[PDB]
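Asks: The structure's right below; bear with me while I get my questions together.
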Amino acid sequence: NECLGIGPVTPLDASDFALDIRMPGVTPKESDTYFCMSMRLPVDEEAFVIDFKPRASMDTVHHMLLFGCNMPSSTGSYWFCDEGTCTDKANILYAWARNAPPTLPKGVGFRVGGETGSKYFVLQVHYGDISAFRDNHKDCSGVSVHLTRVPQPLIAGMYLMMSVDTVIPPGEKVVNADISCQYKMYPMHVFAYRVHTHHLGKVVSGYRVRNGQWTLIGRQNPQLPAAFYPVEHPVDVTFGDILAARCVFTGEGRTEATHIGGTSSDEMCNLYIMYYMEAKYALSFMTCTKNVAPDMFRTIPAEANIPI
Ligand SMILES: [Cu+2]
Ligand SMILES: [Cu+2]
Ligand SMILES: [Cu+2]
């Protein structure tokens, strides 16, 4: 977006404040550069993020990610971040990708600050072709954030399903990484997901299974842009439901028996479900790293086994 010069923190009233989180005029020299910067939260008390406005060049920027954390990887105005962005746990708040429609429901907030919430936003920008930077122009791309101190009646959170034992032999044509967990919490309303696999991934699917009925949360090619998609039909998860996910993999594309890791030569199977919850009851993070109901995958719908 245009290069400012005015205020990153604009106080809009007694409860609300806006945060313009923008690269400080950057010029990448190679293709597929990863730049990060951080803004300290200017309140030491609970705040709720209630809106995002992407300020992206459609020309230069491929995708952006906003995280919450309390320990940013560097303390510079900007830095290269092909590593983990935050030294502590990075809570993803907002994903934007060039070739994708970006979708919060009314009343939904991400709780930050106070004794427990994130104290820092870290913004990541994926620049694509330096061809747009032939002119040594400076990019100021990023996100505008609406912060309120007013308790929001719905509170956003992230459900992460990952499969932890991931080795596939180099020839095996189809292997399933199956994840399932019993939901033992108060209701979450699922509104968006993100699937992530490496190169041997063909399709990733996530379901709520209640009384034997498979309701689709998401299905996506995990080789397509890595951002969040909107849940076609918003879903609710309740006590007694099973969350089930399946990553379908090959051993025809790589030559050795691939193991887990962060860099791109290992194999992950992750599915990110963004939800919200009533404020009284709301958890900001949940995980599933188990397969508690492996016999129940026997009635998985056929879509989950077909790559599109
Ligand atoms: Cu990208
Ligand atoms: Cu309904
Ligand atoms: Cu990965």
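Chain A residue numbers are taken from Swiss-Prot; in order, the displayed residues are 45-49, 51-148, 150-354.
A Cβ is built for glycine as well, from the same backbone N, Cα and C atoms used for every other residue.
Just lifted these from Swiss-Prot, have a look:
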MUTAGEN   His107 to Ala  Impaired Cu(2+)-binding
BINDING   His107, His108, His172  Cu(2+) 1 binding site
MUTAGEN   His108 to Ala  Impaired Cu(2+)-binding; forms a closed conformer in the presence of citrate with a reduced Cu(2+)-Cu(2+) site separation of 4 Angstroms. Abolished peptidylglycine alpha-hydroxylating monooxygenase activity
MUTAGEN   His172 to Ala  Impaired Cu(2+)-binding
BINDING   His242, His244, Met314  Cu(2+) 2 binding site
MUTAGEN   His244 to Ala  Abolished peptidylglycine alpha-hydroxylating monooxygenase activity
MUTAGEN   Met314 to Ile  Abolished peptidylglycine alpha-hydroxylating monooxygenase activity
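Show me how these features fit into the shown structure, please.
Replies: The number of other Cβ atoms within 10 Å of the Cβ belonging to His107 (mutagenesis position), over all protein chains shown, comes to 19.
Reduced to three states, the DSSP call for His107 (mutagenesis position) is strand.
Cβ contacts within 10 Å of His172 (mutagenesis position), excluding its own Cβ and spanning all protein chains shown: 19. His172 (mutagenesis position) falls within a strand segment according to DSSP.
Counting every protein chain shown, the Cβ of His242 (Cu(2+) 2 binding site) has 16 other Cβ atoms within 10 Å.
For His244 (mutagenesis position), applying a Cβ distance below 8 Å and a minimum sequence separation of six or more within one chain yields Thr304, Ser310, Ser311, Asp312, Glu313, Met314.
Note on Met314 (mutagenesis position): other Cβ atoms within 10 Å of its Cβ, all shown chains, come to 18.
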Asks: Which mutagenesis positions, if any, among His107, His108, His172, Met314 have a Cβ under 6 Å from ligand 3, given in order along the chain?
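Replies: List returned for ligand 3: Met314.
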Asks: Quick one: of the recorded positions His242, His244, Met314, flag those whose CB is under 6 Å from ligand 1, and say none if nothing qualifies.
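Replies: With ligand 1 as the reference and 6 Å as the Cβ limit, the list is empty: none.
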Asks: With every protein chain in view, how many other Cβ atoms are within 10 Å of the Cβ of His108 (mutagenesis position)?
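Replies: Within a 10 Å radius of the Cβ of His108 (mutagenesis position) lie 19 other Cβ atoms.
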Asks: Fill in the CA-CA distance, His108 (mutagenesis position) to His172 (mutagenesis position), as an integer in Å.
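Replies: A Cα-Cα distance of 5 Å.
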Asks: State the three-class DSSP label for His242 (Cu(2+) 2 binding site), counting H, G and I as helix, E and B as strand, and everything else as coil.
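Replies: The three-state answer is strand.
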